[PDB]
Number of protein chains: 4
Amino acid sequence: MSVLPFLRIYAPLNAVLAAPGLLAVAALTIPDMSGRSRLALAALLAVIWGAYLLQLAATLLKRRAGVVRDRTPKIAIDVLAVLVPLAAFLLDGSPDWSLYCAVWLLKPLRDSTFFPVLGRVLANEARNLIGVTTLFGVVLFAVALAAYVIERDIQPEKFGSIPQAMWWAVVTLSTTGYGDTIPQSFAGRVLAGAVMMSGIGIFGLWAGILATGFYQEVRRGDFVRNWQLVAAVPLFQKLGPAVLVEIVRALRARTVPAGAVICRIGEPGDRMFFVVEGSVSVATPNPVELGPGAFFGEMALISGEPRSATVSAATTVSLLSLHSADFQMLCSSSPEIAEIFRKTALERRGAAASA
Amino acid sequence: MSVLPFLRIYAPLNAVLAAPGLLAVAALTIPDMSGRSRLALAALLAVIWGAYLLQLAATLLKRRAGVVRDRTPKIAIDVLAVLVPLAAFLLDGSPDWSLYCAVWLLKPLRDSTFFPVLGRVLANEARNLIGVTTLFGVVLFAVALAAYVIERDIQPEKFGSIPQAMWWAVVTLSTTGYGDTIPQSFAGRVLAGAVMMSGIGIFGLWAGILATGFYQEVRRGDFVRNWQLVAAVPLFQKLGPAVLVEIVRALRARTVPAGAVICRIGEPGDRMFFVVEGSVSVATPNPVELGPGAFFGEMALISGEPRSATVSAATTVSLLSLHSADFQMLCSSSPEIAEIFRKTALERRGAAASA
Amino acid sequence: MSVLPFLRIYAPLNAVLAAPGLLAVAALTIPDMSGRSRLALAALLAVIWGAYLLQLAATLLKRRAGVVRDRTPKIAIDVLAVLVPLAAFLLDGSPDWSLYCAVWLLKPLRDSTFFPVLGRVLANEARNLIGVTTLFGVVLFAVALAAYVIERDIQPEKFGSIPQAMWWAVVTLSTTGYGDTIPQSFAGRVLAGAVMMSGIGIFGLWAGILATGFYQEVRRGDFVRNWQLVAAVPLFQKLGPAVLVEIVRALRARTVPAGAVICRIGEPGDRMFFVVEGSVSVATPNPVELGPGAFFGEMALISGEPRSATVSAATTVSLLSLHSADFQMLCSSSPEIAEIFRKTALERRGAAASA
Amino acid sequence: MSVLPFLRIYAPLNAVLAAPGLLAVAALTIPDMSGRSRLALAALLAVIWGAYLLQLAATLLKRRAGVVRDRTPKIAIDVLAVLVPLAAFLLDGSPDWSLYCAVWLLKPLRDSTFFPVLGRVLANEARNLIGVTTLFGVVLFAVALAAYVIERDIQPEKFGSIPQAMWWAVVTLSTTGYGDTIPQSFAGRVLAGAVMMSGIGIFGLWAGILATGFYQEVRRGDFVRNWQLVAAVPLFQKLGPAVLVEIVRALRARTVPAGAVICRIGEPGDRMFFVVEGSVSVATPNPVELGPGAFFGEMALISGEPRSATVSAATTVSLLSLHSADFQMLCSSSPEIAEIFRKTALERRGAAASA
Ligand SMILES: [K+]
Ligand SMILES: [K+]
């Protein structure tokens, strides 16, 4: 609610072409298909093959930025990105070779930031998951057995064995309800009463384990990435020690590209930003182009009014952002700082029109 | 638990008539129907058409409050609210024109506040959703493929292709369990063990992404809307800077209409209110009608007793509200203020009966 | 994890007999049943009828505690508890009268505390639910329509109309998957991809709305019920103002009955309690029976050791309870208080064995 | 995200052999099976029987650590671990005796820590669960009845009675959707609209009850287990009282085994650790082997740089761990302590290469 993300977060075309490449697959999977388009997209494999293969050697030139790097992941696929279809092309002489389109599926995961963010937390908290995972296996067979107790007599064909019910156990426990084979007696139907009661309570925790400290990491992601852009601000030598921890939880940094808009004039003033790198277009008679290490919105927030200037993204700006309350927090947190933001709320009135 | 919402939050009849208008549809959708009521409700389309169309031109008079406004949304439907049925009435000479009752469905969304509140946060946090959305697509086809590996032999008619399983993938992953086509072998049935394990863990996060900072915005909604009604209170020049941030998170403001009740006498005293605009009916021998900028309940909360007066909504009051603890917080937070609320807890004892 | 709830929280037999009374129903609902037990439990209706009816008149004596009360709820059922079967007994001369066993179902809800706790919060927050409820209805028919677009041709018998799909809409949206009527084409099967994506995201919020501030109320329930038992402690004149708000969130009060155990000796010392009303059995050579307004566990917690005495519930004690950290918080929060709890950790060493 | 768990958390082979022992079962459950492998795994029961039975008597030697213990749980299964198959072996002369493989299922739960952690909290909070559990039973039969109202006429075979719908009630309420018997009329199909609305809102709370304070206990688990390793640090005589409560919530302690790696050089410096027991391999020209009561990472965190030394687990170290922010918190929290960590950030520069 407080951030302006722009400039192609879904940028790399390597990330893009995994999708069309795999939709090329299915037409080969279908009988009664004319051969025209059958091979027409087989080329497109050779394209994306050739395309990453074109990208590939440029990556194998890893003399770029070669000081200290960890590119075992980013290379791990690019090797097999082209070799696996190639050997598949020959030995699997039949068309089944294209079933080695199970290969590009990591290419999205290649430059998938937020996936290392995933695996980071599991190696602290999966301690829980295991004991739950065991406990899941406990309750699975602890409960799955109770059905073999009963309908083995008149449902041999369905419940004549154990795993046939362990099947129906999880399908019954895992919120699903397929509906191929269901009991007929009373007491067997009694038993389900605690099952959905369980599996929703079980995963009531177990799935909850995930968002539990995942949120902490992501709530932490906006600090670890943003204890940067702190000393850059020339004013923040005087901020109190514990002041920052109170603030940066809500501060997110994102980038805007050149030419875009940042805040339009006359819209209801709801937030203020800190510039730390780049430049803007403060739409005024004399444009007050504030570059790295600036801010704006106190003109709108102290008074609680619409906007005073159509600030637009003149260049690619590494932006911060901030809603009122946490600036009201700052105004509340320090009379020393509102002194200057009082002056700023007067300087930028005349200084907006003047040079 | 701490607020008195009244005065027709579901007020505008424009919001109302979307519902009956669309229930007018279905009778046309049914064979063996006599023509009597068939067209009888076709009028009601012409009513609601005519009704909004009556409202319409009054809205096209946008010389009301015409200083600075953003009514591109509120007009966006009202135009097509009437044009689309109209052109549909002629060119679709057959009765199918009423299938352009897909049009009014934004009219609830027209004056749906809390929908802009929805879209506000997605443009900060959907960064996550995409990488999850990709990751969802990863795990979809990463897993959907594994079924074509197997039952292509003896289930051509069901699993003779890829998307036939991608269907069964999400139906299996998305907690659903339709139950038309299910495997027969062992190992294919092994594979589901991690699927519900996944999709509940996947959406264990992904849905959790939504309420995550949505709650922040709504927890923020009760500050941004309520840093107003702060300086209105004549007593709040002395409140400490950080004092307010501690408080306003729980303070919600709502309005009561005239004539209603606010707190009845003798009920267990559980909360106190701040009046800032309007008037009340302090049911006492001499009614102490406190107008804009007042409060009541300290008579009930310091002692922890039932109510001292049947305060009733005499006029339409922009109300605040407050349970004890956060007033005990305030009483704890400041001895300077309990001094006057000690006096108030004595003045309003004699001043309740006297003038 | 920090509380000892005992003394029959599920106490009143009025709450109990709703359950057996309704299990009396089903035997009448079944053909090929001999008449012996058919009427045998019809008596048990006359019992529970007669039983509450016996309780009833004692309740109609509402001259007990008749000073100020709100018993419109608790009477509301007791009236119809007996009248509705009675008039049902005659006019419904056929056995169907017992279908007015839809009546006792409020009797659990009669003395169901925690149900007023439920309805308390909805009248602050259902503002959200409505706009979501509308939005649910938006997405329902917004999406339900798209199926009538398609399979009306070759599924008249199933999708020959609108509500036949609105049925399949919610069954598809609401996580369920019945599996009677499912599409056959491609594009109609494409559409489900956003549905489970939606309904899990929709109720990802909407159900989340419930626990959102419900937890606040229940987290508040342990303060509003426990700003009592505060001044009772003779030591708490010196506690700081903001000190209590930090503490009482974790403090829960419950009662133990006489004769029970409170903490057994030699078990790992993990918590300490505050007595405020009742008496105990401090199992020592000279039993140090501490009555209203006492505590114990600092002997175990400062040292971090097993228990020093088999404290057992001698009488019915209105107990508090407290784990270490929040007492370490208190020890950390105040050196003035650890002074006496240092003395207490020495006095109760010799005073435990001596008188 | 901040911890290094190693050394076989899933250690005891008693915990291990429950799994293979029960997979031994199913082959006996299957007709048309040759007798070769039929009995081959019957031995493996005699193995695991004999195996725990071998472990058993060593456990019955409970003269180990026999000072004060509570081993009623850990013995509770080991007794029946061997007796129940044994008596089952004879009296159940038919092969059904192996259906007493319902016995080992507690053996995982025998040494399942985190299961006592489960049951700890339920006896504080299940107060809620009951009133919800009742309320679940309310809404069950309150709603289950409404179907018998209707389709008794034309669905006797399916809805000719009450419990046949109570079945369909929970299957309809519990998110499941089996799909054997579904209504046909309009109004009966109307009724489901509030059901999924309910059960997802019901378990929207009820499952939420579990993670609610479970998280508190687990968030508490990392303090109660870690108010230890506090005074061990020779530097923590000067820490402020409330300082620790702020910190230890994030501090988790885990152990590394000998030989493992702790932090590798050149990786991006993201965290620092506190050693309190054990020794390390500070990979430098003169290895600065810091033993019990040490730390490292300030060299990497004040500057925000990669690692300065391949610290590796020389011995089995009871480790702590800490990301930056909470050390930046500490650096912010105390200028007295950054004084020494300024010196440490200079001493360990020259002291890393020197002795
Ligand atoms: K189904
Ligand atoms: K389902």
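Here the Cβ of each residue, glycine as well, is placed from N, Cα and C on the backbone.
For A:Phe203 to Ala, Swiss-Prot lists a mutagenesis experiment annotated as follows: Increased channel conductance. In sequence order, A:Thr175 constitute the residues six or more apart from A:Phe203 (mutagenesis position) in its chain with CB-CB distances below 8 Å.
The Cβ of A:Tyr215 (mutagenesis position) has 16 neighbouring Cβ atoms from other residues within 10 Å, across all protein chains displayed. One entry in Swiss-Prot concerns the mutagenesis experiment A:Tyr215 to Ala. Its note says: Increased channel conductance.
Here the residue is the original one, while Swiss-Prot reports the published mutagenesis A:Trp227 to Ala with the comment Loss of channel activity. Sequence-distant contacts (6 or more apart, same chain, Cβ under 8 Å) of A:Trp227 (mutagenesis position) comprise A:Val248.
The annotation 3',5'-cyclic AMP binding site is assigned in Swiss-Prot to A:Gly297, A:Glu298, A:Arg307, A:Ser308, A:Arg348. Same-chain residues at least 6 positions away in sequence with a Cβ under 8 Å from that of A:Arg307 (3',5'-cyclic AMP binding site) are, in sequence order, A:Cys263, A:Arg264, A:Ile265, A:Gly266, A:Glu267, A:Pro268, A:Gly269, A:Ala300. According to DSSP, A:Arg307 (3',5'-cyclic AMP binding site) is assigned to coil rather than to any helix or strand.
Swiss-Prot documents A:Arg348 to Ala as a published mutagenesis change and attaches the note Loss of cAMP binding. Loss of channel activity. The Cβ of A:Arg348 (mutagenesis position) has 21 neighbouring Cβ atoms from other residues within 10 Å, across all protein chains displayed.
Proximity to chain B, taken as a Cβ less than 8 Å from one of its Cβ atoms, holds for none of the recorded positions A:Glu298, A:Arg307, A:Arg348. Residue pairs drawn from A:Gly297, A:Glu298, A:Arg307, A:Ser308, A:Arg348, the listed 3',5'-cyclic AMP binders, are separated by up to 13 Å at the Cα level. A sphere of 10 angstroms centred on the C-beta of A:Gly297 (3',5'-cyclic AMP binding site) encloses 22 other C-beta atoms. The 3',5'-cyclic AMP site, placed at the center of the C-beta atoms of A:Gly297, A:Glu298, A:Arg307, A:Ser308, A:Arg348, has further neighbours from the same chain whose C-beta lies within 8 angstroms: A:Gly269, A:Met272, A:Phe296, A:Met299, A:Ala300, A:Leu301, A:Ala309, A:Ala345.
Each residue contributes its Cα atom, and for A:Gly297 (3',5'-cyclic AMP binding site) and A:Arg348 (mutagenesis position) those atoms are 10 Å apart. In this structure, the C-alpha atom of A:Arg348 (mutagenesis position) lies 10 angstrom from that of A:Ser308 (3',5'-cyclic AMP binding site). Less than 8 angstroms from a Cβ of chain D: among the recorded positions A:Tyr215, A:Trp227, A:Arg307, that describes A:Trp227. Cα separation, A:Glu298 (3',5'-cyclic AMP binding site) to A:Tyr215 (mutagenesis position), rounded: 31 Å. Proximity of A:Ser308 (3',5'-cyclic AMP binding site) to non-local residues of its own chain (separation of 6 or more, Cβ distance below 8 Å) is seen for A:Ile265, A:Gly269, A:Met299, A:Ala300, A:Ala352, given in sequence order.
Secondary structure at A:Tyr215 (mutagenesis position), taken from DSSP and collapsed to helix, strand or coil, is helix. A:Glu298 (3',5'-cyclic AMP binding site) counts 21 other C-beta atoms within 10 Å of its own C-beta, drawing on all protein chains shown.
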